[PDB]
Each structure stands twice: as C-alpha cells, then as structure tokens.
Amino acid sequence: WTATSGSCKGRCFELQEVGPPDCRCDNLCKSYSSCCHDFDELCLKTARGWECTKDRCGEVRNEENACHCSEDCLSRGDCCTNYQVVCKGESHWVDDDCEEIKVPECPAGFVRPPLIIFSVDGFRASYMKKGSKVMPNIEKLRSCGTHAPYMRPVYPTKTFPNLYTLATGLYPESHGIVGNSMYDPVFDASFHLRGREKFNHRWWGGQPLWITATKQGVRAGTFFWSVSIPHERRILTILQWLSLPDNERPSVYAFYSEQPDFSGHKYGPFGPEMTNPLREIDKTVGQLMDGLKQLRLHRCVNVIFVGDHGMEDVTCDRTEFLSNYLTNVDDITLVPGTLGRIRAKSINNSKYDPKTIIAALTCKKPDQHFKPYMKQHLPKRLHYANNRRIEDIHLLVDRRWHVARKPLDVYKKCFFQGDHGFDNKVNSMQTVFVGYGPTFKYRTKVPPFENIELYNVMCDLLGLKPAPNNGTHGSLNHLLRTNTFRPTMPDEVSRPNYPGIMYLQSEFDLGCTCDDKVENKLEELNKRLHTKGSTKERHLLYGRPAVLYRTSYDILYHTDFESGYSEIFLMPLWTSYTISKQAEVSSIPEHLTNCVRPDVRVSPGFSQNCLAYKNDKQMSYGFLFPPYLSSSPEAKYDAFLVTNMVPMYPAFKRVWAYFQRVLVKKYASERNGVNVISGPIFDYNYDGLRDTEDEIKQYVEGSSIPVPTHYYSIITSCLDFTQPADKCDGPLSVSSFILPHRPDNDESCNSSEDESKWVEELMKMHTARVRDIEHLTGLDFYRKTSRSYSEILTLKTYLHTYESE
Ligand SMILES: *[C@@H]1O[C@H](CO)[C@@H](O[C@@H]2O[C@H](CO)[C@@H](O[C@@H]3O[C@H](CO[C@H]4O[C@H](CO)[C@@H](O)[C@H](O[C@H]5O[C@H](CO)[C@@H](O)[C@H](O)[C@@H]5O[C@H]5O[C@H](CO)[C@@H](O)[C@H](O)[C@@H]5O)[C@@H]4O)[C@@H](O)[C@H](O[C@H]4O[C@H](CO)[C@@H](O)[C@H](O)[C@@H]4O[C@H]4O[C@H](CO)[C@@H](O)[C@H](O)[C@@H]4O)[C@@H]3O)[C@H](O)[C@H]2NC(C)=O)[C@H](O)[C@H]1NC(C)=O
Ligand SMILES: O=C(c1ccc2cc(Br)ccc2c1)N1C[C@@H]2[C@H](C1)[C@H]1CN(C(=O)c3ccc4[nH]nnc4c3)C[C@@H]21
Ligand SMILES: [Ca+2]
Ligand SMILES: [Cl-]
Ligand code: NA
Ligand code: NA
Ligand SMILES: [Zn+2]
C-alpha cells in the first residue's frame, strides 16, 4: 500500500528513500508505482521542451517550463543546458578545442572532483569508429581523454549481470545476478525482468559502488532511472544535484541509456535505423557537457562513458531446438536464447538424469550451433559455475544463434534482428570505455581490459576503499594521471626446501623401471652444477613463483627445467623451462618409452609410484617438462624422473603430447623463444580457487596421488620479439591456458581426427589470464622482473583472445 496523498512539492528527485506507506518522489518511485499524486506535475515538467531559443533569453521565470532561460536560472541551478550558448554568446563544449586538464579546476566548496558514470546499453565497441561521424561529443571525449579500443564484458554478456559487475567489481557468480532471468532453489523464488521479486535485496550480492560510497561518507546520486523519465530530465536532475549546497551534494552520479540496445534488438547492430539512436545519445552527452560547462564543472568532473556489452546479428531462422535432440523435452525447464541453462521441470521426477541429456546434446549434428557443458567444465575464464542459481547444465551458443526448447516458443511468445549474451570473448559482444577529466590521462589509448576492473578505479577516483572484489587493484593505474593505488606484492607464506642427494636407489619400491644403468670429470662435474642450479637463470626468468599458503615443497633444479615439488600433492605445483627459437624437438627414444626414474632427492614416501598407474585402468601419466625438448640425450633422463610425472587420462594425453611436441616449439619459433610454466590445478568445488588437501575428490586408484581437474601453462616472451625470451630488456608478452583434465574428448567434436585439426582450437577455447591461474593455484608469478609492479598486474590480467581485429 502507498497512501499517495502526500506531495512532491520541494522534494523532486529527493535523495533519501522514504519508508512506505509515505509517497515517494525519487527517480525510481514510478517503477514501484509509489510516486505522490503531483510527481508528474511538479517533477516531470515538459513545457516548452529542452532548449533555449532566442526569444526566451532573459524571460520571466515561469515555474511550469521544463527548464529555464531567465536571468536567475544559473543560481537556481536549472537553466536549459544550451542557455549560455543561445543567450550569452558561449560556444558548445564540443566546439572548444581540447586543452589538457593538468589539475582539477573546481568551484570553491568542492572537496573532490565528482564522478559521473554515463552508461549506454548495447553500445558495441566498433560504434566508436563506425559511428564517429555522427557522434561529435562522444568522439571528443574519446580522443581528448583516455580510451580503450574495447572493454571486455563479463559472461553472460547480458544487461543485468554486466551493470551489476560494473557496480561491484565481481563476477556474476559472486554478486548473484547470473542472468536477466533466474531461479534460486534455496529461496524457491524466481527473478524476472517484469515484476517485483527483482526489487528484493536478497538477489543482489556484493557491495555496489553507491553503498561503498555511502558507508565511507561519500554522498551518491541515486543510480537508477524509471524507464519513462526522459533522458533530458535525467541530465537536468544530475545537473540540479550538482548545484546543491556542499553538505548535500553527491560526489558520484549515474546516467543510464536504454539505447542503443533497444534499437539494436530490432534492427541488428548495424541496421541503417541505428544511426538515429547514436545521434541521440551523442546529443545527450552534449547536453551534459554543455551543462557542466555552464556550471564551470567541465574541467572538474571525471566522466566515464561505458557500455555493458555489444550486440550481434541474430534472427528467428538461426534457432536450434532442443526438441530435435531430446525425447523427454517436457521434463526439462530451459532458460533460452543466446545461452542455455537446463534443469529438471519437477524435483520429484527421479527419472531425470543430466548425463543422458548431455549425451543427447553432444555432437549430434554436422553444423551444430551450441555445445552442452556441465557448468564445471565451462572454460575457467568465464568464471560461471559457483552459484546455486546457475543450472548444472549449460549451453554455449554460437555467435549469431539462438537455442530454444520447441519451435512453438519462438513464434508464440521475425521480430528481433539483434541480441547479445554470448561468450564474452566474442568481438561483437565487446563494448566501450572512455575516461575524461582531471584524474584521467590526456589523449591516451590504453590496451583492452575487463569491466570487472572498473569498480576499483571508480573507488580510486572517489578516494574510497574498494570492498573485496575480482578486480586486480593497480592493474589499471596506467589510465590515471593521479590517485594511483600503489599495491605491494603479497608475502610468500611457505619457503621451499632445497634437497640434495638423500636416498639410495634401492630404498625405492615404486614398481617403476628404466633402461638407464647405461653409463669422467668433464661431464660429472657439470651434472653436479646443473642439479645445484647452474642454469636456473635461463629456465627461471622472472623469479620463482611465491607460494601463498602453508605447505611443504621442494625446489628441484635440472639442466633443462626447474620445479617446485609438493610433498603433499606428490607432484610439482609448477615447472619452469625456457625454449629458445633455436631449440630442437626430438622423439622419446625406444628404450626409454616406459622409463620412470626415482628421484634421489625426494623420499619414497613423498613420491608417486608406477604400480598405481598399472592398476588404474582409467588413468595414465604425462610429464610436465616434455622429454621432447631435452637439450641433450643425457639431459633427457631428467625428464623421466618420478618427480616430473603427473596423472593424465589417455584422452587428455592426446592433447598434452601435441602441445608439448608441436605447439611449444611453434610458439618459440614465432615469439623468438618462450618461457613456459606448467602445472596442475585442483578445483573440485569449481569456485575458481585452489582446493585444499581435504577437498580432493579423486585419486589415482589405490594411492594418495590426487587427480588434477585442470592443467595450466603460462607462456612468456619479449613484447619486442626482436629480442629473445631469455634476454629481454622491456615489456613481456604472455598467453596462458587452463585445460580441463577430462577422460574423454567429447568437447571436441572433431577429436577422431589428427590433433593438428582440433587440439589448438580446444586450447584457444580455454585461454586464461595468469591471474586466473593464480586464484586456482595459490601461487604469485613474475616476482622478479625489471618491470613496475603495476605493469606486471596489467600483464597478469591479460587475456589472449584469438579473435580477429
Ligand atoms: C571474487 O571476489 C569475491 C569477493 O572477494 C570472492 O568471493 C569471496 O570468497 C570468500 C572465500 O570463498 C568468501 O568467504 C566466505 O564467506 C562466508 C560468509 O560470507 C558472508 O558474508 C560476506 C561478506 O559480507 C558476503 O559477501 C557473503 O554473501 C554471499 O552469500 C549470499 C547468498 O547466500 C549472496 O548474497 C552473496 O552474493 C555471496 O554469495 C557468493 O559467495 C558464497 C560464498 O560465501 C557462495 O556460496 C555463493 O555461491 C556466491 O558465489 C556471505 O553472506 C564464510 O562463511 C566462509 O567461511 C567458511 O569457510 C572457512 C574457510 O576459511 C571456514 O574456516 C569457516 O569456518 C566457514 O566454514 C563454515 O561454513 C561452511 C559452509 O557453510 C561449513 O562447511 C564449515 O563446516 C564451517 O561451519 C568464507 O570465508 C566470501 O564470502 C566471498 N564473497 C563474495 C561477495 O562472494 C571470490 O572468491 C572471487 N572469485 C575469484 C575467482 O577469485
Ligand atoms: O536502472 C537501471 C540500472 C541498473 C544498474 C546500473 C548500474 C550502474 Br554502475 C549504472 C547504471 C545502472 C542502471 N537499468 C534499467 C533497466 C536496465 C538497467 C536493466 C535491464 N532491464 C531490461 O529491461 C533489459 C534491458 C536491455 C535488455 N537486452 N536484452 N534484455 C534486456 C532487458 C531492466 C533494467
Ligand atoms: Ca576450489
Ligand atoms: Cl538470461
Ligand atoms: Na593405467
Ligand atoms: Na570428440
Ligand atoms: Zn539487450
């Protein structure tokens, strides 16, 4: 109940939310149908439109007008935004040359530069270039301020998950808004675009920027606008709030535009009808910047122009129907469209089995335009699994396609020509970032970055301490002129042991054998040095990774590679090696095919054993340093040490062997040498974070050898590829992956073919940031370089996408 008998007189766009059943006058009262009776009359004035004309100049103040051209309007904070231009011979902000803002130039009373977040729905990255002729204001912000060629949204590339990631710095799996549509099994409640449940606080996790500001005594404009409030009114309200007295004035504001998403859906991302929405948005920016100028705030405010996701060409004909795949179609519930999420329709149906549904959706048709996944096998870069609102079965839909349950759904619900929601690496889903103002850099282009990084920066622009989030604070310091956040490296928690030769061969009873008893002061003196670390400078280029949890581990040196060997998990946590452009591949000699050698530096009780592998019919083993890249026949024996061994399904060994035999050398040739760090990952609970020993769900049968859920590699070289990886004087270049350790290759529909046709594609799907590997392993990489730590953070956030230009 709302007793809407009170009045909005004096209270138009009030900043505090008044408690029901008192009537509201806030920018969201319409959405709750709770505004007072006179809200339209007093607060949504439209008379005369939005622009001064010559004949209004110096007029008598008529309180009925949407905005004012009277002499008193400036002090009343309520002129039309073009007032000084029409009536005072001033120029529009867009017509002024840009001039570096070297220091903030703010009115007295301003304790910090305000931040204005200008968010545009469905603003595809390529519009910056492709629409630049019709967006003069946006193009001025872009070229005078700091810009990225594009910003990576989060998955799914939908509106609510992305705006709430911008507000919080969190992955959807963590903030809880994992779709535009959700069922929460614990609440037994549904979140829908239409309705009132979406307003309940229990959906909204983390701590949004506006709550962060309020709690730390920074005042915030209310971020949300009811759809019906026109953009011109939204802008004038922000401008009016900026004229409030110092003690009442917010320091952060949000504007939101439903365009160009709205027209993109109807016309496609590049339909000729899209020119208009782009003009209209640019006009709105112009109004804001003209209004800031009148307020003398145009060299004081930091403006962020940011999109939530792009827009792709999608039509009704490109729909796949689950009914062409499943018999039991009416026993499932499908969340459809540009992603699929499947659950049982009834929890009382004991004949529901996710494995049979998955198999009926797997590689069933030649040109199949979606791939089924259990959520925990989704690429780790998506971070889309650790929430009860995310259905166990997920469908990654190909760009340009839809999935639906049955055809009736599609023609009983072509209308739309654009949509979004696809894999956040897809180029058509990328969006925009421009920063403009005193705290941002002047005419600077920065590399593409992910929108999870922005919360930290917005907190930095406001002097706030960010809540715990998934940003890497310092990774975007290069966007900022000042207010940088100067992070320190985390402290190493565990120091390694450096074991020497401590065990005789006969102390080992591992059921392993090697044809190695085939036997000097030239060569013996030299293998001693190699096991002490003589060549560590070549294979460990950026220091050893720090271990950021309590554990027992050993550093193991070798001619060709160095490793940090875990006595707890019985395998390395990481293995580091350098492959120069000139390195040669060799095969594993015949006599050494089955060789595994005990490591006399490491006790039997902390070693793997070959018998567990013999007796486990499902499980085989691989090596972290590949025997194929040994520097010499003598060096190859090190590659067969039991301490270089890791458990691998034979189907996975197909992927791994190809990567080590073919791809490592190919990348070395291409990048002028590469440093490679490889290792296992254990994430049985799919939270994106290292599992402890007591969370391991799977061992090699009979033994305490834990099975990784994933294997990673980090591959580093010189950004200036004229320098070799091992002698690089400047910035580094990196690519990484986190490959699922799976007992079949069902993910790769072409996997019966040669590895040269499918392996690298699979690797690409599972591209990763070094930072993702850090969360998954508890290690900190790149500890000793010549580079600044901020530059290193940026490197750790880099995702190599393999999308074209
Ligand atoms: C991205 O960044 C984010 C933010 O930093 C990272 O997420 C954090 O990870 C932490 C470690 O996993 C996690 O800490 C846990 O907090 C538990 C209580 O937390 C409450 O309070 C916080 C702070 O205000 C709040 O944010 C939480 O809100 C969650 O839950 C509600 C819904 O229920 C949502 O509104 C909200 O969105 C959020 O949900 C998300 O997180 C939870 C996990 O907490 C998931 O369940 C959801 O799926 C969703 O993703 C909470 O209200 C705390 O109880 C935990 O402590 C247990 O474990 C420790 C181990 O040290 C143990 O010692 C403790 O005793 C305790 O164990 C006891 O409980 C167990 C389980 O019931 C039981 O088995 C034991 O026997 C014990 O009795 C834990 O410390 C932190 O909450 C989140 N923060 C957020 C916002 O999600 C995230 O990791 C980053 N991602 C990546 C890839 O890096
Ligand atoms: O008020 C805010 C807001 C919310 C959070 C915000 C966070 C920040 Br930070 C800044 C502005 C914000 C504005 N919003 C009003 C609109 C939009 C954002 C939400 C999504 N939505 C839809 O109807 C919708 C839109 C495009 C779609 N495409 N496909 N399906 C779609 C469904 C309802 C809400
Ligand atoms: Ca985990
Ligand atoms: Cl959705
Ligand atoms: Na076996
Ligand atoms: Na296959
Ligand atoms: Zn949309």
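Residue numbering for chain A follows Swiss-Prot; the residues present correspond to positions 51-463, 468-573, 576-591, 617-886, in that order.
Determined by X-ray crystallography, 2.0 Å, according to the entry header.
Even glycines carry a Cβ here, placed using N, Cα and C.
The Zn(2+) 1 binding site feature in Swiss-Prot is assigned to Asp171, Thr209, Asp358, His359. Annotation comment: Swiss-Prot describes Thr209, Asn230, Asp311, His474 as 1-(9Z-octadecenoyl)-sn-glycero-3-phosphate binding site. According to Swiss-Prot, the Zn(2+) 2 binding site annotation covers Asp311, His315, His474. As annotated by Swiss-Prot, domain 'SMB 2' applies to 98-142, with the evidence given as sequence analysis. Quoted from Swiss-Prot for the published mutagenesis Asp171 to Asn: Abolishes lysophospholipase D activity. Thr209 to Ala appears in Swiss-Prot as a mutagenesis experiment; the accompanying note says: Abolishes lysophospholipase D activity. Per Swiss-Prot, mutagenesis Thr209 to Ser is noted as: 15% of wild-type lysophospholipase D activity. According to Swiss-Prot, the mutagenesis experiment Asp311 to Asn carries this note: Abolishes lysophospholipase D activity. Here the residue is the original one, while Swiss-Prot reports the published mutagenesis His315 to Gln with the comment 20% of wild-type lysophospholipase D activity. One entry in Swiss-Prot concerns the mutagenesis experiment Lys430 to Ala. Its note says: Impaired secretion. No effect on lysophospholipase activity.
This view paints the features noted in Swiss-Prot onto the structure.
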{"residue": "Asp171", "record": "mutagenesis position", "Cβ contacts under 8 Å, 6 or more apart": "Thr209, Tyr306, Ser307, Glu308, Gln309, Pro310, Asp311, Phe312, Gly357, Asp358"}
{"residue": "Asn230", "record": "1-(9Z-octadecenoyl)-sn-glycero-3-phosphate binding site", "Cβ contacts under 8 Å, 6 or more apart": "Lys208, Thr209, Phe210, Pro211, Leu243"}
{"residue": "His315", "record": "mutagenesis position", "Cβ contacts under 8 Å, 6 or more apart": "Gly172, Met361, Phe470, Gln471, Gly472, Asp473"}
{"residue": "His359", "record": "Zn(2+) 1 binding site", "Cβ contacts under 8 Å, 6 or more apart": "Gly172, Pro203, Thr207, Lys208, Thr209, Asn212, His474, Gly475, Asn478, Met483, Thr485"}
{"residue": "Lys430", "record": "mutagenesis position", "Cβ contacts under 8 Å, 6 or more apart": "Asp764, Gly769, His791, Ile819, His847, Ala849, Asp853, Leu857"}
Can you tell which of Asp311, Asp358 has the least company, meaning the fewest other C-beta atoms within 10 angstroms of its C-beta, among these recorded positions?
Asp311
Give the helix, strand or coil assignment DSSP yields for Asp311 (mutagenesis position).
helix
Can you break down the domain 'SMB 2' (98-142) into helix, strand and coil residue counts using DSSP?
9 helix, 3 strand, 33 coil
Given a gap of 2 unmodelled residues from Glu573 to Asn576, what is the distance between their Cα atoms, rounded to a whole number of Å?
11
Which of these recorded positions has the least crowded Cβ, counting other Cβ atoms within 10 Å: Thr209, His474?
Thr209
Those recorded positions, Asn230, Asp311, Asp358, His359: which ones have a Cβ sitting under 6 Å from ligand 7?
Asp311
For the 1-(9Z-octadecenoyl)-sn-glycero-3-phosphate site given as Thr209, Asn230, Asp311, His474, which other residues of the same chain have their Cβ within 8 Å of the site's Cβ centre?
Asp171, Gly172, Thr207, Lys208, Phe210, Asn212, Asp358, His359, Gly475
Over the unmodelled segment of 4 residues, figure out how far apart in angstrom the Cα atoms of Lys463 and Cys468 are, rounded to whole.
11
Applying the rule Cβ within 8 Å of the centroid of the Cβ atoms of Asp311, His315, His474, what extra residues of the same chain belong around the Zn(2+) 2 site?
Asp171, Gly172, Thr209, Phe312, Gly314, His359, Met361, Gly472, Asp473
In terms of DSSP three-state secondary structure, what is the assignment for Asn230 (1-(9Z-octadecenoyl)-sn-glycero-3-phosphate binding site)?
coil
Need one number for the 1-(9Z-octadecenoyl)-sn-glycero-3-phosphate-binding residues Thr209, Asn230, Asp311, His474: the maximum pairwise CA distance in Å, whole number please.
14
